[PDB]
Amino acid sequence: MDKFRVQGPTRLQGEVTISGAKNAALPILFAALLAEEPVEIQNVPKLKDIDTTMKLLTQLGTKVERXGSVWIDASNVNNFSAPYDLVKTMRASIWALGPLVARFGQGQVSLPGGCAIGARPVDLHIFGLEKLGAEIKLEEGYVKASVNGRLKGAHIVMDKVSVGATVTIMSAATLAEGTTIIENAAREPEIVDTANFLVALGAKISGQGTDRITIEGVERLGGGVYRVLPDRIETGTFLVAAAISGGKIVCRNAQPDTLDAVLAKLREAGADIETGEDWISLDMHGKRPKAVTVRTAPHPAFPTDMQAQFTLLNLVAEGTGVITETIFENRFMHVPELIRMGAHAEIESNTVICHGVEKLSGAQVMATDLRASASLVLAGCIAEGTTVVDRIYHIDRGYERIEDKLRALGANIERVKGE
Ligand SMILES: *[C@@H]1C(=O)C(O)=C(C)C(=O)[C@H]1O
Ligand SMILES: [Ca+2]
Ligand SMILES: [Ca+2]
């Protein structure tokens, strides 16, 4: 398993160019199955799931090629089944179901786990398509959807916010007969970006970004060009890299409005921040950060995806801070590892009490969550000595060339292969 051997302490500063959000590129790529004409999706990161999605689409009869853009021609999509071998590594493959049934009246996606009484993440997608008039069933290892003719617009009330089901319902709704209204819709910028992509193809959607999205079905969608938005978590991750090392940095190709709560919190930590249309700068002016208090909640509130990074910030800040998770109350895998690096923190239920220390010490660490893993790399950058972060493939799957980006900021880092 590959590892990153990092040597500190180092000050992280300079510039970084933010990649597009894999979490917006993915739903957009499947939404492209609706387009009857060629489409160009710009600013698509080069990550495993993107390649996995490209192969899946190709297997459906889509002409697919990529570079920084991914070009799609779904004009001749003629196979409506996504097989086990092509979906096995990716849960998001369920997003092919909605577009397929909406445009072709049929679709089937290989699903692990067979039949079950207990509620599963997949069901939300299923209930959404059922509300839209599709008949669904699980058989011979597949979830199979069909509808005679067109789907039918409906007033949907979501019991709990779900990014995945919102995408499925909104995407499929664009070709439904009549109007669809999604109450308590997911508000994430990724939903906004996906809605905007559908619109650039000719769909009628309003409300994206609020708790209610309204869609007006249309006969068909055309083609076009759309640029995926910047990855806000990668952005926050680099902002934190400078914030914790007394550095200064500028993130190019960013989008400030997707990070309101994160910026406000970085200012509370003592960061001098400026922003423009598509860039963000942060300057610590050589100072240690001030501990802050954080509460994760649904977007636009503070994101759980920035929680490990901010935990790290508090752990090297002046003062005591409290991190509270209301989205995933058990996502604190990084704490014990940062404690082995010299930190001081108590985990109390769904919160972490942090007592910032002066300097961390290198150690061998590891976390299986992408964000926590990136946080351990950042900690290694500022810790005294050598740190070895193991199982970095989690990072490789969600961050584009994080190694190069950090090296350009002054990091002393190396990938170690083999054993
Ligand atoms: C059980 C099953 O066999 C089936 O066809 C459906 C619709 C399910 O949700 C499974 O849990
Ligand atoms: Ca079931
Ligand atoms: Ca069945």
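All residue numbers here begin at 1 and follow the chain in the order shown.
The backbone N, Cα and C atoms fix where each Cβ goes, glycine too.
The Cβ of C115 (mutagenesis position) lies under 8 Å from the Cβ of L138, each of these being in the same chain and 6 or more residues away along the sequence. The active site, proton donor feature in Swiss-Prot is assigned to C115; the stated evidence is experimental evidence.
Note on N23 (phosphoenolpyruvate binding site): other Cβ atoms within 10 Å of its Cβ, all shown chains, come to 25. Feature annotation from Swiss-Prot assigns phosphoenolpyruvate binding site to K22, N23; the stated evidence is a large-scale study or a structure entry.
Sequence-distant contacts (6 or more apart, same chain, Cβ under 8 Å) of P121 (UDP-N-acetyl-alpha-D-glucosamine binding site) comprise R91, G164. Residues or ranges marked as UDP-N-acetyl-alpha-D-glucosamine binding site in Swiss-Prot: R91, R120, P121, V122, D123, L124, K160, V161, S162, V163, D305, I327.
While the structure shown retains the original residue, Swiss-Prot records the mutagenesis experiment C115 to D with this note: Significantly lower binding of phosphoenolpyruvate.
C115 (mutagenesis position) falls outside any helix or strand according to DSSP and counts as coil. Looking at Swiss-Prot, you'll find the mutagenesis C115 to S noted as follows: Loss of activity, but not of substrate binding.
If you take the C-beta of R120 (mutagenesis position) and look for same-chain residues 6 or more apart in sequence within under 8 angstroms, you find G113. Quoted from Swiss-Prot, the note attached to the mutagenesis of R120 to A states: Loss of activity.
The binding-site residues examined here are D123, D305; by Cβ neighbour count within 10 Å, the least packed of them is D123. Distance from the CA of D305 (UDP-N-acetyl-alpha-D-glucosamine binding site) to the CA of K22 (phosphoenolpyruvate binding site) is 14 Å. Rounded to the nearest whole angstrom, the C-alpha distance between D305 (UDP-N-acetyl-alpha-D-glucosamine binding site) and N23 (phosphoenolpyruvate binding site) is 12. Neighbour counts of Cβ atoms within 10 Å were taken for the binding-site residues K22, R91, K160; the minimum is at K160. With respect to ligand 1, the recorded positions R91, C115, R120, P121, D305 contribute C115 as residues with a C-beta closer than 6 angstroms to one of its atoms, given in sequence order.
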